[PDB]
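> One structure coming up, written as structure tokens, with questions to follow.
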Amino acid sequence: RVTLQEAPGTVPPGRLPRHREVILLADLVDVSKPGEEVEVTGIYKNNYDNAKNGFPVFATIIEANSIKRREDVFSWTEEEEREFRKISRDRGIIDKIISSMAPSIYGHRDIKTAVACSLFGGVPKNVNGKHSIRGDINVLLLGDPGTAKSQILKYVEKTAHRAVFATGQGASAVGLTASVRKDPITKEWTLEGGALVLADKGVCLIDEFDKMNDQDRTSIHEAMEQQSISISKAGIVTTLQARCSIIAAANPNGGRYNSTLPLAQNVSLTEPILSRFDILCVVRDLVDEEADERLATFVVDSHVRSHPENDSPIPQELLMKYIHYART
Amino acid sequence: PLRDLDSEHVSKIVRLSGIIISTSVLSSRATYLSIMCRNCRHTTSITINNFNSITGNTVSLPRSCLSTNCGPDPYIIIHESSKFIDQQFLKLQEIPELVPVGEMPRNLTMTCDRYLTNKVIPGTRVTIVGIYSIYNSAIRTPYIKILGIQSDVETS
Amino acid sequence: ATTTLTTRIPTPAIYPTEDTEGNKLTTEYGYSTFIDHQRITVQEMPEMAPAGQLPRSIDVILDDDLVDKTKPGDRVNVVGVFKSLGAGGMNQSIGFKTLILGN
Amino acid sequence: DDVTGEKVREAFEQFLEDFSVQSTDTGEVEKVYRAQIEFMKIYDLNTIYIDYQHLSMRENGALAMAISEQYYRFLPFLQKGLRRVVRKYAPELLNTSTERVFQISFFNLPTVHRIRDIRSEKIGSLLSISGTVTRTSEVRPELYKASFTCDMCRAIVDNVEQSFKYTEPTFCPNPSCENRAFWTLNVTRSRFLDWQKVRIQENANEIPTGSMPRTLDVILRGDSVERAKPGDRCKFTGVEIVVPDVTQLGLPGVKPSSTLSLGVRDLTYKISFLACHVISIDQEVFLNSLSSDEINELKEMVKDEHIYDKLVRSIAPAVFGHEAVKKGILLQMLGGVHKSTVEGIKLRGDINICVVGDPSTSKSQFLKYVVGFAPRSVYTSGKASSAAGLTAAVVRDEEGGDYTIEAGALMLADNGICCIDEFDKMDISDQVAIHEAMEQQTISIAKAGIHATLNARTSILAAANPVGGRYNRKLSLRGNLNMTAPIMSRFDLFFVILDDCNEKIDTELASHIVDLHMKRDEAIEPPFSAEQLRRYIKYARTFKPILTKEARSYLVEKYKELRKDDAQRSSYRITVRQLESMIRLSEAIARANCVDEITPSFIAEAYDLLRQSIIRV
Amino acid sequence: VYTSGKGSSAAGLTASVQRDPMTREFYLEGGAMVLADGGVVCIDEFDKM
Amino acid sequence: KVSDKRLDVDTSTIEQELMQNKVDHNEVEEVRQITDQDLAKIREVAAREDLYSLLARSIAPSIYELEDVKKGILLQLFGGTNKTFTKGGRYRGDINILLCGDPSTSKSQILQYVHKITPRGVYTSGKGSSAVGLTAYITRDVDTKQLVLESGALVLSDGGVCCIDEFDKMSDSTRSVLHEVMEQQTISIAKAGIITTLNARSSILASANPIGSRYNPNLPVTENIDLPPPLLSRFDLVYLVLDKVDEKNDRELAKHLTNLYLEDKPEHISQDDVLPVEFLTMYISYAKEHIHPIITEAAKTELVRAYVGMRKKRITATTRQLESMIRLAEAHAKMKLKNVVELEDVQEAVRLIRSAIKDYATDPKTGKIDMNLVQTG
Amino acid sequence: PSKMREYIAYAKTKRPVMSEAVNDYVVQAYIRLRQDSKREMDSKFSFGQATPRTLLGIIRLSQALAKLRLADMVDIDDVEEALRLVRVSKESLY
Ligand SMILES: Nc1ncnc2c1ncn2[C@@H]1O[C@H](COP(=O)(O)OP(=O)(O)O)[C@@H](O)[C@H]1O
Ligand SMILES: Nc1ncnc2c1ncn2[C@@H]1O[C@H](COP(=O)(O)OP(=O)(O)O)[C@@H](O)[C@H]1O
Ligand SMILES: Nc1ncnc2c1ncn2[C@@H]1O[C@H](COP(=O)(O)OP(=O)(O)O)[C@@H](O)[C@H]1O
Ligand code: BEF
Ligand SMILES: [Mg+2]
Ligand SMILES: [Mg+2]
Ligand SMILES: [Mg+2]
Ligand SMILES: [Zn+2]
Ligand SMILES: [Zn+2]
């Protein structure tokens, strides 16, 4: 059974979106994943028969016949490995990829270089258990507000493999901490790891990094130091594995970076938290009239191009597949 | 893979892996029990050796004296003469990292008996050899009888 | 079933309301006999229990002079028959009710 | 059979044909009911609207009184009479093409009953109620007529009427059977209608002293399903109905009970409503629902040069002397253009206003004015709200029942303005959650096994006070405001209201206040009436302004000048989100001028307004 | 067990007595100093405990 | 519902329902019927020269020598004009009074007197009250085993005087809900399951002590009161009841109390005659229903001049103070049964506002009360 | 305690009343106490400024002492003893 809810885009304002129960049978099972738009056809069947409403009322269930995602992007074929080698043979390919990183954004080439480094990552290694070395590169984006750190992280989510998005505080489906919670409707225990555990072989984007809870901070420290979150609740004594590269965005104290202070006074994170990072790029706001002019031109062009009534970089799909093959 | 379990695997030996997250308390089952008629005082001895491992109790007490009046439900279990074996319920969950991003990990109820009881503790990562099965609460509830627990190396 | 070790033939407990000849009967409290009954639960000792795992417990049925010989939280060594009671679902309505009759 | 029922049915079908209301000079006289029947045939609809005034006029209203007092008893007779009338004239629409159900709706009742006016002596009668919609359920089928499969001589009986409760067909497809113990329903030969339950609530103005609000459950059966969104004032017309209740088991008073064997059954009920229909209270559809004088009015405003100045002066007539706040609130009501790039990221256009100032500086006054003037708005205070109240809420449909979603404060503000008074007092957890929705523009529910993800396109108009009570000039905005810099960053605009001992303004304000108290709504001199303002606002919203090359150049130059102003210290620094704010404010101003093209003058005005927004510390 | 000063992600640094789910009775959830007994315990960030 | 020992229910708050209730044939005594002789007696009393002082001393007769306090309480009981706007909205004449000063100044007794006299009212005390406790809460009626909506102290005290004792001891978190109630006379609650606005036309009467449980002349007035300015701005009258060792005053008070201890259930030692509480309640009620003052132009000019005079550290002037003079003058006129507001009413209201805050003894630049100067018998 | 409780109940039955001369004595004592509190409002022995509750406490103690003798009429020596107790409550301070 798949519960279908109307897409929020087409819902008129002020109305509660409605849910209809779609029934999948035979080989139709597990052809969709939650959070993905679908286009399904089938019989609008009247479900079997509660006296809750008093009046005689039957539930409705839509039996399914054919479901197509509106839309394996990481699949491979010999011709595209030939292509990968061909583009790899080019000169300036590093700069081409960097210019390809976050195409929606303008400026801060250091940030693009750092995020590309994090995506490609170092070589995992394990010397027969004698010595273990992290094979990931962690990037921290400590920048002043309104510098598109959030949008950069959203782009990374779009363009990464095994990528999870977590927040320092608020509401999220991933809590950065291992937990044992029981669903009241079904009444059974589930062992859910944090975003760190979920991104076992990928990246974990942690926005609002400065605004973490104490438990979240401790779990972040554990994951970054030993690459293995341990859980000891409700009788479950085990150490889950989380070997993840962390791309984090944090805000300097006071909503602005003070240059005369060192990194210690600018961010509330303590030194052991920062030391495990590799690329600590501070996105300081720069007051240049010409840079602001070029930024405003970019922003205005993008904003006008989006109006419903008025209207060297590598393509994104190639970037996807080439990054995956490079890592693999 | 635990998500790849299919109706084609019903009543077939299936190899799969996961994590043990809960071990229920030992429950004693019947493998040989002596009964008596309340009227006839007729002793009997039922044997339930053939898969006394389904969740439900299958080979039930007779409602009439042997070969068949006696009166319905005349049988009482002589407890000091019966012989029992123990059953323990385990629950397996997919490895937490190898799950869809925003989806609750799929867990599957499992059952073991005799010398396979008290062989694992919650949190252990195990590989399971057992019979994929079906239990009625149109829909049915899948579960696995345990035949062998390949317990990996765990915390010392 | 508890008050005797061997399984006796089940005779339903019917309170005599009338005489054999239909005369009304007045129950005589203070002449009828009552026996103290107490059930205690014994859990695995924390000193010897494995750490980080759920505990296991057994139920003990005490009777007559054995009642109220313990306080919750005590460490006790109860000895008695490990009897199993009830049809245990074998009779149509998951195991058998198991308890340690207290000696 | 009943002779009186036959009489009322034949009279009903008689005046469905004989009735004819005059068209005065233009059109002579025409059969209004026959005209509606022709309209029904033309549009193939399923419900007929009958004015109660006409029935009152006809035959000294004796039949009107009879049908109003005992509507439920005569309803089948009404259906039969209408069916015979349809058979007489235009019987083509009789069948579905098995049979099409005809719905009769009465409108324009003489009186309106409030929810607290419900009485037992009106049970089963026709009346009207007026309430605010709180919870709406799914449109579900109900058994209009039910078919079943026989037990002995297994076979299906076809198209048997289903009453308000489960029914068993006395007759059988095999006449010799006469057995009905086990019937197996078949959906194919079972008719259905549309069922939806709406929980209305008593409006604020009708609440007595001290009483907490009272609410009623209204069932919409027919085409009227999903006709009202949560949080709207609607007028419901229908029949007063009762439904069995099992909850009132321990209540004081002797419980009515039926004895039959024994045949015991507790006759406990609760009052509900079955509404026949619901009435609420591009530019082409908008242009259509106006009168000629209204269109002339709106058009005259569109051409005037002083339209901007007059509109700005008209906002909040009671408040005197604050023009920046009026401009900001007017812009917020005019809204913006919300846009999505090719990338899928969405650019919100609606404006967010944060007002902070000294006590008694009319900060609430603007909030209290916005509610009652904007088409949809929600006003809330600080300590009197929670996160689950502001966003979507999860409650049981009934006690010990399945949980259901309830639209929160922001949901009623969808595509509207949500006024939040005393932001600083309102809880820090509620603070985090409200703001997080302002960034996301959506809300996600994951409590008690519900995964509904709503959309929140709402305009925030939030007021607050400086920490400690009174503003301090020397300290910057962030020092006197408890909020952190990014929270201010998400807001489009800021207005800071200051108090000072100036005798001229003190005298003018004292005179204004005393005059307002003495002469009420007298000589307040509003440039335009509120309805005209709302007419213009509704029209302006239809437009979607466009930019020019000069507009692009001027926007870039103004952003450059603002950034040069920053650390040229500032109250709060400037960002590119400020550039987006100027873009949306400029297009809002152009919409205010009803001009499809933004001029550099609009950009200059928006830039200047932001400049007074950032007062030098 | 390798334990941070504040403890592990969820595992406590020292023994903690809590209640089990199914009967709310006393049992030891864990703790580094008791789960690892008879061996060693490695505590990093000692000053943050 | 009606009793002669308490004020009758306000008809303005029940104006909406009575016309339909007459059709409903409920036939309950909503209002007490005033005889023609009673109306003539009321008019005769309104013609008396010492009406204001008489009605002041009639409230809380046993309380001795709290003259301004009793007058302010009387004015609050009368209330202001309940204006209504044709466009929409309404300005209500509910007077909110704060009492602050030394302990054992009979603030609690005045609070109890008011709580007894008013038709509808709830007496809460400091830490006892809570934010959901005032306003509204959801409760489970065990009889029906159903979540039933129930109102709190503020909504319960609608149309009456809500007595709050130990005001200072309340946490500022609980005090937040008073911000909307004391000004808009409504409470808008948007908690889980309910999203609406509630009408709470309740005039707060709050008693508190200065920080340190006693007045400190060294500290300024605003520091001694120690409340956020937005709160203190909402209060129309603030009383600095002061306990000062005056031999004549102490002798008079001691004589009054000791004489109160002369019988088992004695009579008031107040030498001056007082109106019996039955007629006093009848008079106040009748003045509430059948008097609706309108401000005159001369009163408007005097109000503007007075407001400018006050609006020229010590407590600051406020537009709420302007609306407070408006309400107080309206109430003073409504007491005199006059249908309009005159200049003397505004003068009396300004005198009350100045005297309650002890403005006649405070230094302008620094709010230190001149203890020798402020002394009054 | 049984006999003491019986006597205390019997005393609680009585409701004594004050006297004119007694009232004058109490009033003068309260005035003097208020003056004394005003004088040493910041001395080393400021046990607190006197309040009307002090007068009420004097009355209450005098009535209790009258009850103790099983009398319906407050006596002057009872007031003297109540004043003595109130004063010597702080006598150990020296
Ligand atoms: N370097 C940049 N180039 C283009 N647009 C930018 C740049 N920095 C910020 N923006 C834009 O500024 C706006 C503010 O949002 P964003 O910068 O993502 O917020 P924050 O950094 O505070 O999370 C966005 O529309 C973003 O695209
Ligand atoms: N510029 C003003 N114009 C009109 N009325 C004002 C003005 N300033 C203060 N007031 C009046 O004084 C009172 C102030 O209330 P208000 O400022 O809305 O409370 P808050 O400051 O907590 O938001 C209102 O009655 C309001 O009408
Ligand atoms: N001026 C006064 N007039 C009448 N009684 C007074 C006066 N001052 C004090 N009292 C009496 O002293 C006590 C103090 O009153 P209470 O309200 O309890 O004090 P507080 O003002 O601290 O709340 C009461 O018994 C009261 O009757
Ligand atoms: F000592 Be009092 F209650 F202000
Ligand atoms: Mg951000
Ligand atoms: Mg306000
Ligand atoms: Mg007090
Ligand atoms: Zn037998
Ligand atoms: Zn049949």
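For chain D, we keep the numbers from Swiss-Prot: what you see runs 104-200, 259-421, 442-462, 500-786, 790-838, in order.
The backbone N, Cα and C atoms fix where each Cβ goes, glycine too.
Copied straight from Swiss-Prot:
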- D:525-732: domain 'MCM' (DOMAIN)
- D:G575, D:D576, D:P577, D:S578, D:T579, D:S580, D:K581, D:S582: ATP binding site (BINDING)
- D:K581 to A: Loss of MCM2-7 complex helicase activity (MUTAGEN)
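What's the neighbourhood like for each of these?
Taking a C-beta cut-off of under 8 angstroms and a sequence separation of 6 or more, D:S578 (ATP binding site) has no same-chain neighbours.
Packing around D:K581 (mutagenesis position) is summarised by its Cβ count: 24 other Cβ atoms lie within 10 angstroms of its Cβ, all protein chains included. Secondary structure at D:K581 (mutagenesis position), taken from DSSP and collapsed to helix, strand or coil, is helix.
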> Given the ATP site residues D:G575, D:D576, D:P577, D:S578, D:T579, D:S580, D:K581, D:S582, which other residues of that chain have a Cβ within 8 Å of the mean position of their Cβ atoms, reported in sequence order?
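Near the ATP site, the remaining chain residues are D:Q583, D:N683, D:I715.
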> From the recorded positions D:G575, D:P577, D:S578, D:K581, keep only those with a C-beta under 8 angstroms from any C-beta in chain F, and list them in sequence order.
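Checking chain F against the recorded positions, the residues within range (Cβ-Cβ under 8 Å) are D:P577, D:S578.
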> Please work out which residue of D:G575, D:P577 has the most C-beta neighbours within 10 angstroms of its C-beta, and give that one of the binding-site residues.
D:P577
> Could you tally the C-beta atoms, other than its own, that fall within 10 angstroms of the C-beta of D:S582 (ATP binding site)?
20
> Among the recorded positions (D:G575, D:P577, D:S578, D:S580, D:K581, D:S582), which are close to chain B, meaning C-beta separation under 8 angstroms?
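The recorded positions close to chain B: there are none.
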> What is the Cβ neighbour count of D:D576 (ATP binding site) at a 10 Å cut-off, with all protein chains included?
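Its Cβ shell of radius 10 Å holds 21 other Cβ atoms.
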> Across all chains shown, how many C-beta atoms besides its own are within 10 angstroms of the C-beta of D:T579 (ATP binding site)?
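Total other Cβ atoms inside 10 Å, all chains included: 22.
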> Would you mind checking how many other C-beta atoms are within 10 angstroms of the C-beta on D:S580 (ATP binding site)?
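Summing over all protein chains shown, D:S580 (ATP binding site) has 22 other Cβ atoms within 10 Å.
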> Running a distance check here. Ligand 3 versus the recorded positions D:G575, D:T579, D:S580, D:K581, D:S582: which have CB less than 6 Å from one of its atoms?
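Those recorded positions that pass the cut-off are none, since no Cβ is under 6 Å from ligand 3.
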